[PDB]
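**Student:** One structure follows; several queries about it will come next.
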Amino acid sequence: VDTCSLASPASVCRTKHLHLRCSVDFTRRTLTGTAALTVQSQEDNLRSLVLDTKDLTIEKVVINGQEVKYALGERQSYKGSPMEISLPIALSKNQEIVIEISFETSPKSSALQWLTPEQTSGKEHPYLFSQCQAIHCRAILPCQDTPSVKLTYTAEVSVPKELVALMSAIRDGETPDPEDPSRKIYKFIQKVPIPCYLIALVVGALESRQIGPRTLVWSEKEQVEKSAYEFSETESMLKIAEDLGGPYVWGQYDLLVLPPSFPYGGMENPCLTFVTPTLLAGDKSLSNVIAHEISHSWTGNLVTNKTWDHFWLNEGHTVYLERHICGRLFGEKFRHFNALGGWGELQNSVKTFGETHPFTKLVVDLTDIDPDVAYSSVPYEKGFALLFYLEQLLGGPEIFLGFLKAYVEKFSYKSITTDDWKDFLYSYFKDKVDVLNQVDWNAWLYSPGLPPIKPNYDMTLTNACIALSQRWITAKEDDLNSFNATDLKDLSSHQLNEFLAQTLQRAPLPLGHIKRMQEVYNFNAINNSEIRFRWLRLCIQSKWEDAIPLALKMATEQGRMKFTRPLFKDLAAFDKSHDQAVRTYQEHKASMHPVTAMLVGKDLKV
Ligand SMILES: Nc1cc(-c2ccc(Oc3ccc(Cl)cc3)cc2)[nH]n1
Ligand SMILES: [Zn+2]
């Protein structure tokens, strides 16, 4: 049923537990060790099984202290190579065996980026971080690389004693390596069953600062103190999340601020969220990303999508919870602001993808499609639009939040499909079934382009952005002298960002407008990467050669694909910077994140 995994489906067998013993070698850029997988059979007379692997080196497979026959199949592009294992016994239904696999990752592992000391803040020690979603755990160790199987796990990672190792699990102790005095072993334990894509590792000279009863903030010493401040409200947001979705079951909620090449804004790794360092805007304005990763602790990590065709169930509900968290902290008016802004983003994605593009469908068919290529904000906003529309259609946020909490408890620790979600919706809202039948489910779930109906959005906080953006778009020459910094006197960082987004859509603007806009607003001096990103896009799309070097620096000084990809594609579309953009990519391609370096290459057609 999962077209992205080459392993035995959950209907044949399930991995119950993973015991990982491994060592990080920065000299060769490999993890070597063993992966003991406790696997339970789901059928009678099970005599062999298949795992997922991608660029792994297998030494042997030991079962009950004896080596066993295994075979690796031909590689299937991004899916990797399937690994068959011959069992030393035939397992009847629900019986279990432990399989010990001696493996070693490839330096080209698509799940990891190896950073040289100069690629870090401290410039003295190397760095390693993982990114498994969607199907990259197979590039770290053999497993059923599919969200349809959930497993607990325990790990022991040997690392140079000067470094620290962290995982998506509770820290369970550290000691000097008994077989190597120059190394330390960090132990971890994750008692809540998870999909293997939530497995994460990080190794580096990490410092910590406690910002809450169950929250530490991790980063290099240069950024720890800044990050502890930027995210001071995490505990504040955890209690709101708990009130909406129920108890937080993962014990610890730590935060990890990675080096600038991290490919995404955040990764909802259990116990240790990964976030881009580009959130350090200095005013906490971009902290809603933390509210997002927090919400994933219920929608996504507790209730998980069965395949990646149903990824929208994860981010769709997560965005919904996030904007309710922000609404409880800043008012319902603010919640509608983000919802409306998100609907504007959904317009941008569709315009860029195309109204008929298959990647604008809510439920996709990733058969023979690299899930990384399908990743976009469409499942985020299109998913949220559906839930918001249902919230309004079903009687308000109070009623619908009651459904969300029940939905989470109903499928806790399980993996569901869109039909599972829809089926329980009709069960929960059995009194209003006739209202649900008014919904165009076929169009919402499987038709591409923008949804069939637009929700009702409060225009209060957005009106200020619309007035100013309209003045610039419709302004002629004689109107440019009157623009002044006072236009932003009562605008927040978010409103400033929305204004740019509103202006960005109607780009390009006359060259004089862009030059005047820099004179009066000085967007070049704003550190907020969301705002800077859009201001730069507005400049390059308007053919302003002065913004070329500023955009190349931001596209390469950080690796968040949200910014790096559009900036490059825009530089490649500008005639005056096409050559410089391509040449720049070729140079940095070798030291970019593997997933990021592959995608920009496709964007650039190199
Ligand atoms: N409009 C849409 C888009 C999708 C979609 C489904 C699966 C995907 O795989 C992933 C998920 C997360 C990451 Cl980090 C990388 C790849 C991406 C996107 N579903 N519906
Ligand atoms: Zn997310």
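Numbers in chain A come straight from Swiss-Prot, and the residues shown are 5-610, in order.
Here the Cβ of each residue, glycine as well, is placed from N, Cα and C on the backbone.
For reference, Swiss-Prot lists these features for the protein:
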type	residues	note
ACT_SITE	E297	active site, proton acceptor
ACT_SITE	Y384	active site, proton donor
BINDING	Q135, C136, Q137, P267, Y268, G269, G270, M271, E272, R564, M565, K566	peptide binding site
BINDING	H296, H300, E319	Zn(2+) binding site
MUTAGEN	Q135 to A or L	Srongly increased epoxide hydrolase activity
MUTAGEN	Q137 to N	Aminopeptidase activity almost absent, but keeps LTA4 activity
MUTAGEN	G269 to A	No loss of activity
MUTAGEN	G270 to A	No loss of activity
MUTAGEN	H296 to Y	Complete loss of LTA4 hydrolase and peptidase enzyme activities
MUTAGEN	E297 to K	Loss of epoxide hydrolase and aminopeptidase activities
MUTAGEN	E385 to Q	Reduced aminopeptidase activity. Minor effect on epoxide hydrolase activity
MUTAGEN	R564 to A, K or M	Abolishes epoxide hydrolase activity. Reduced aminopeptidase activity
**Student:** Quick check for you: of the recorded positions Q135, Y268, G269, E272, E385, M565, which have their Cα within 10 Å of the Cα of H300 (Zn(2+) binding site)?
**Tutor:** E272
**Student:** Rounded to the nearest angstrom, how far is the Cα of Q135 (mutagenesis position) from the Cα of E319 (Zn(2+) binding site)?
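**Tutor:** Just about 17 Å between their Cα atoms.
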**Student:** Among the mutagenesis positions listed here (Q135, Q137), identify the one with the smallest other-Cβ count within 10 Å.
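**Tutor:** Fewest other Cβ atoms within 10 Å, among the mutagenesis positions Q135, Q137, is found for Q135.
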**Student:** Under 8 Å between C-beta atoms and at least six apart in sequence, can you list the same-chain neighbours of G269 (mutagenesis position), or say none if there are none?
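**Tutor:** For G269 (mutagenesis position), the qualifying residues are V279, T280, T282, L283, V293, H296, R564, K566.
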**Student:** Give the number of CB atoms, excluding that of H296 (mutagenesis position) itself, located within 10 Å of its CB.
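**Tutor:** Summing over all protein chains shown, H296 (mutagenesis position) has 24 other Cβ atoms within 10 Å.
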**Student:** Taking the recorded positions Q135, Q137, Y384, which residues show a Cβ-atom distance to ligand 2 below 6 Å?
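**Tutor:** Those recorded positions that pass the cut-off are none, since no Cβ is under 6 Å from ligand 2.
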**Student:** Reported as an integer number of Å, what is the Cα distance between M565 (peptide binding site) and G270 (mutagenesis position)?
**Tutor:** 11
**Student:** Which recorded positions from the set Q135, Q137, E272, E319, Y384 have a C-beta atom lying less than 6 Å away from ligand 1?
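**Tutor:** If the test is a Cβ under 6 Å from any atom of ligand 1, the answer is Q137.
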**Student:** State the Cα to Cα distance, in Å, between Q137 (mutagenesis position) and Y268 (peptide binding site), rounded to an integer.
**Tutor:** 11
**Student:** Considering only the recorded positions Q135, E297, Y384, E385, which residue has the minimal Cα-Cα separation from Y268 (peptide binding site)?
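**Tutor:** Considering only the listed recorded positions, the nearest one is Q135.
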